[PDB]
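Have a look at the structure below, then the notes.
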Amino acid sequence: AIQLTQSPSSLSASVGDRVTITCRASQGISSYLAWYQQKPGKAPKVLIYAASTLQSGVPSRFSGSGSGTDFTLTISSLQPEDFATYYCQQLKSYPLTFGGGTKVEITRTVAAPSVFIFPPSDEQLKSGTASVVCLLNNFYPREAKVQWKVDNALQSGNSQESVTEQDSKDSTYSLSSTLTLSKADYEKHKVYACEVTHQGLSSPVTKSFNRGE
Amino acid sequence: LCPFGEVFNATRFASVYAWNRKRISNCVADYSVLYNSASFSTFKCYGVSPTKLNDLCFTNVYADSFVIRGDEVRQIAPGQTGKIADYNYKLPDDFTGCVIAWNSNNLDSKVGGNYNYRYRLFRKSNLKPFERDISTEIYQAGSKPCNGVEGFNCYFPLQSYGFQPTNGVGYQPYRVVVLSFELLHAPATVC
Amino acid sequence: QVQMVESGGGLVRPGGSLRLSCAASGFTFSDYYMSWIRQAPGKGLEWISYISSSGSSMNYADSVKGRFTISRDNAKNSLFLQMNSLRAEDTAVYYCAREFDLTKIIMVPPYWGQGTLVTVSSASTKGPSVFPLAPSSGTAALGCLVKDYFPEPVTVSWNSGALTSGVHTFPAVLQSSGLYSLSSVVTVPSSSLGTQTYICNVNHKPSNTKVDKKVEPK
């Protein structure tokens, strides 16, 4: 019954700053505390155990701190792959508890979006439904808006959207720009377009293809 | 007429730190034709001669019974050391009587493990000859306390047995019976 | 070489039952107080239960007390979960951890296996459909597309694994059709457009649909 004050809940850092995580604790746990980093979806891994000691092979930038109930995790120079969500864990009594989760970011320069365009596949079309797809890749920040200009009559309400997690490689995103239509409504038209409006797109630019090459 | 050949013929013993004990008097036993069913992995003596008691009378005859592992066989001996001899059941240096055991893997090794029989891995001090601390106190390995929770250096004192049949003999469940005596200063009861 | 393996997720109808599995080696398994953990998708992680070194003592977190079943096999280095009378909210990704070593008294850095997805629903299971995206243009790029499988997950892999550079795995963009579409795609040197061959490696294991697709242009 030992609850954890994961502090703070969210943040974003310019690349290579020092950052610090408090984990206050509902009890006095002594040094019974480990610190974990969770790349999106992957398993967590230990980075500090015994509240101070470094795990094997880890770089030194992670600094374990604390004793009693206040606990600190320091990073020396934050790195573009250290994008993760973070959890400290109490390890004293077996009701086994964590911090709420510090989601953590990188502040990179505004990157330019990279946008290709792809048709419905012949496999795709022959099923009965045809899907058009537009590319967002290795850009920063992730905020942008896309538009489907089919025959120049723009399509609102048939667009499914996914976004990549920020690149652990170089802090730049990617987004899924799906179109969804049946074969007939795919063949009704001839002109198929896709428009991109990002902050770093000094002006908006566009990719396109005509149904039938 | 007296019914000695009873508990080992019986089926389920007690776990070693929970060793069941019988006081027997007003009795008469066959110490040889039960020995001559000598299918007991282990048998040797510290009190009196082997099976030369059948016309000998006693005040008290004792028979504790429990189940250990096969490696844990060695322990049931005057002057022994280990979590069995120190924390579970100590035989005195002046031990008067003997011990029998046999491979109960046949009987008491359940397929996922006889998670029932258990032993005290942990005691603060060491128990005296013929002592039974059947305590569930969450042993404090570490300084910071347990308060009744498991956790770091705060462990449950009794480790389970988990007698899977596949085990090495070391961990097959050996069913054990001790024969103490306090034959002195009371009627001639067990012959 | 510390190793842990979760296996045994997928679909389960609520009120029906499932069973998880954590095979281990690399350390000495029978030493450690074992335990499980689950995370609601995107949400905070929650300890659910543990088991002693000897199996002599266990206890469940309250959200699952009784309903589920810790168990370890000391001689095959495996921890288990039997999950019963399941619920649409029991749905999480179920990790296992190696924590407490009676062989010492000092701190052990707990080891977490890679996890496993349990999803409790009665809307039953559909194999995915796999679709390429052939390259068009200054330096090119290509990827695949998967659509209409249920439940999660499906597997990123590229060029029989030989590719991890620029592989952009998309989150599963769920559909009106109540299924999952998504895709992983990769930036591809426009020069190797003749010298290489590019094949993507799906795995919808819950529907046992596991297929590979070529990507070449025109």
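Here Swiss-Prot sets the residue numbers for chain B, with the shown residues being 335-525 in order.
Structure method, as recorded: X-ray crystallography, 3.1 Å.
Using the three backbone atoms N, Cα and C, a Cβ is placed for every residue, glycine included.
Annotated in Swiss-Prot:
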type	residues	note
MUTAGEN	B:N343 to Q	Reduced viral infectivity
VARIANT	B:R346 to K	In strain: Mu/B.1.621
VARIANT	B:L368 to I	In strain: Omicron/XBB.1.5, Omicron/EG.5.1
VARIANT	B:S371 to F	In strain: Omicron/BA.2, Omicron/BA.2.12.1, Omicron/BA.2.75, Omicron/BA.4, Omicron/BA.5, Omicron/BQ.1.1, Omicron/XBB.1.5, Omicron/EG.5.1
VARIANT	B:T376 to A	In strain: Omicron/BA.2, Omicron/BA.2.12.1, Omicron/BA.4, Omicron/BA.5, Omicron/BQ.1.1, Omicron/XBB.1.5, Omicron/EG.5.1
VARIANT	B:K444 to T	In strain: Omicron/BQ.1.1
VARIANT	B:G446 to S	In strain: Omicron/BA.1, Omicron/BA.2.75, Omicron/XBB.1.5, Omicron/EG.5.1
VARIANT	B:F456 to L	In strain: Omicron/EG.5.1
VARIANT	B:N460 to K	In strain: Omicron/BA.2.75, Omicron/BQ.1.1, Omicron/XBB.1.5, Omicron/EG.5.1
VARIANT	B:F490 to S	In strain: Lambda/C.37, Omicron/BQ.1.1, Omicron/XBB.1.5, Omicron/EG.5.1
VARIANT	B:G496 to S	In strain: Omicron/BA.1
MUTAGEN	B:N501 to Y	Increased binding affinity to human ACE2
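Where Swiss-Prot records a feature, it is marked here on the structure.
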| residue | record | contacts (Cβ under 8 Å, 6+ apart) |
| --- | --- | --- |
| B:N343 | mutagenesis position | none |
| B:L368 | variant position | B:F338, B:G339 |
| B:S371 | variant position | none |
| B:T376 | variant position | B:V407, B:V433, B:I434, B:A435, B:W436, B:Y508 |
| B:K444 | variant position | B:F497, B:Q498, B:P499 |
| B:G446 | variant position | B:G496, B:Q498 |
| B:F456 | variant position | B:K417, B:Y421, B:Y473, B:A475, B:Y489, B:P491, B:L492 |
| B:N460 | variant position | B:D420, B:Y421, B:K424 |
| B:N501 | mutagenesis position | B:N439, B:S443 |
Greatest C-beta neighbour count within 10 angstroms, which of the variant positions B:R346, B:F490, B:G496: B:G496
Interface-proximal variant positions, chain C, C-beta separation under 8 A, candidates B:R346, B:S371, B:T376, B:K444, B:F456, B:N460: none
B:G496 (variant position) in three-state DSSP notation: coil
B:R346 (variant position) versus B:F490 (variant position) - Cα distance in angstrom: 24
DSSP three-state assignment (helix, strand or coil) for B:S371 (variant position): coil
